[PDB]
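Chemist: Could you have a look at this structure, given as structure tokens, before my questions?
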Amino acid sequence: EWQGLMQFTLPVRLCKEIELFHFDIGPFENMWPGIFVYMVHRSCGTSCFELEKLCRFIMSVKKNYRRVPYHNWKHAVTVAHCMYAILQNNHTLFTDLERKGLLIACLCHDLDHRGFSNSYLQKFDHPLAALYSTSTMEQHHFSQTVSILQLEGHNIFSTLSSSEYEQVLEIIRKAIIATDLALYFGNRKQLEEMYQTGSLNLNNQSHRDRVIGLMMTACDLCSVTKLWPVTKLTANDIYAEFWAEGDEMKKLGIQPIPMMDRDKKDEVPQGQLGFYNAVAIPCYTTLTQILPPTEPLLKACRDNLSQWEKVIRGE
Ligand SMILES: O=c1c(OCCN2CCn3c2nc2ccccc23)cn(CC2CC2)nc1-c1ccnn1-c1ccccc1
Ligand SMILES: [Mg+2]
Ligand SMILES: [Zn+2]
């Protein structure tokens, strides 16, 4: 498997398309691992990682994604692609160390997801909630990443100094934890404050950390930035997972919230429209302000918002 990954070369017809923000990995399933390799080589360089070690890692990350409806291997690579697209359009702003870290972080950010939110795990006293009190899945996601790296021949960061090793793991850690949506709101609030006051400074490390976290949220939610046919289909996978969690609450004789209730299916468009307005639009708006080149993400999100409006209005 990993041996065949080393031999892979991306088709020429996709060389330009992959650079686009709205690129869908959808039709190219068996290429997803190589697509990641491609993005790493172009963004970090071919001399960045040992090829064999990188291929082992990717395949192990792959297998450690469960067959859940949404929080799966496809979502891992999709997010990793948005990160690539963001990094490619802001080539100067991010350090060599940040580029490696972020692409890996995105690929691993949902490692071994079960399809349950943190709320579910904490409410029903799951062992992971017993372990990680806050940002439950996210800490497990990072924990799984460290485990995969500590496997033999999987340590891709072995050619980096002890100091560079502890830096990149912290970059990954902060970035995976930043994918907790609960933390996004506070983060985006502070960022807008710093923008309008003009106190945003990318020399300041904690300001870098905030921007990266927003980038994470942006890359994580990037299903709302694809062409409508793709966005719509992915919305199905998201709700399939929401409802399965709701079903597990129903099995205990507990009514879930309408979002996780499949008997409330009809309100999905209005649910999306609100989510777009409250969460997605402000996310990409603030990101576009911070990184003008990422503007095609906001634009695409605007387009899907109006599609949802048309769904509600019946058009
Ligand atoms: O699509 C999303 C979404 O839709 C729900 C909209 N709502 C609100 C009330 N309500 C809705 N549908 C309803 C239908 C009926 C009734 C009330 C309803 C909500 N959330 C946030 C979720 C709480 C973690 N995230 C995404 C999203 C977009 C892209 N990735 N991604 C994501 C992020 C993290 C985790 C999973 C998915
Ligand atoms: Mg997650
Ligand atoms: Zn995610």
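Here Swiss-Prot sets the residue numbers for chain A, with the shown residues being 721-1035 in order.
Method of determination (from the header): X-ray crystallography, 2.4 Å.
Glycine too: its Cβ is placed from the backbone N, Cα and C atoms.
Taken from Swiss-Prot, the feature 3',5'-cyclic GMP binding site covers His791, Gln992. What Swiss-Prot lists as active site, proton donor is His791, and the listing cites similarity to another entry. Among the features that Swiss-Prot reports, divalent metal cation 1 binding site is placed at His795, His829, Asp830, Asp940, with the record citing experimental evidence. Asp830 to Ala appears in Swiss-Prot as a published mutagenesis result, with the remark: Loss of activity and of zinc binding. Where Swiss-Prot documents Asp830 to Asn as a mutagenesis experiment, the accompanying text is: Reduces activity 1000-fold. Annotated divalent metal cation 2 binding site per Swiss-Prot: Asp830, in sequence order, evidence recorded as experimental evidence.
Describe each of these features in terms of where it is and what it packs against.
Modeler: Cβ environment of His791 (3',5'-cyclic GMP binding site): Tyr785, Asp830, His833, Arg834, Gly835, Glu961 lie under 8 Å away, each six or more residues apart in the same chain.
In the three-state DSSP scheme, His829 (divalent metal cation 1 binding site) falls into the coil class. Taking Cβ-Cβ distances under 8 Å and a sequence gap of 6 or more within the same chain, the neighbours of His829 (divalent metal cation 1 binding site) are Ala796, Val799, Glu858, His861, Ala895, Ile896, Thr899, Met936, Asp940.
Packing around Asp830 (mutagenesis position) is summarised by its Cβ count: 26 other Cβ atoms lie within 10 angstroms of its Cβ, all protein chains included.
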Chemist: Under a threshold of 6 Å between Cβ and any atom of ligand 3, which of the recorded positions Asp830, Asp940, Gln992 are retained?
Modeler: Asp830, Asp940
Chemist: Of the recorded positions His795, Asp830, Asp940, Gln992, which ones put their CB under 6 Å from ligand 2?
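Modeler: Only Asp830 meet the Cβ criterion.
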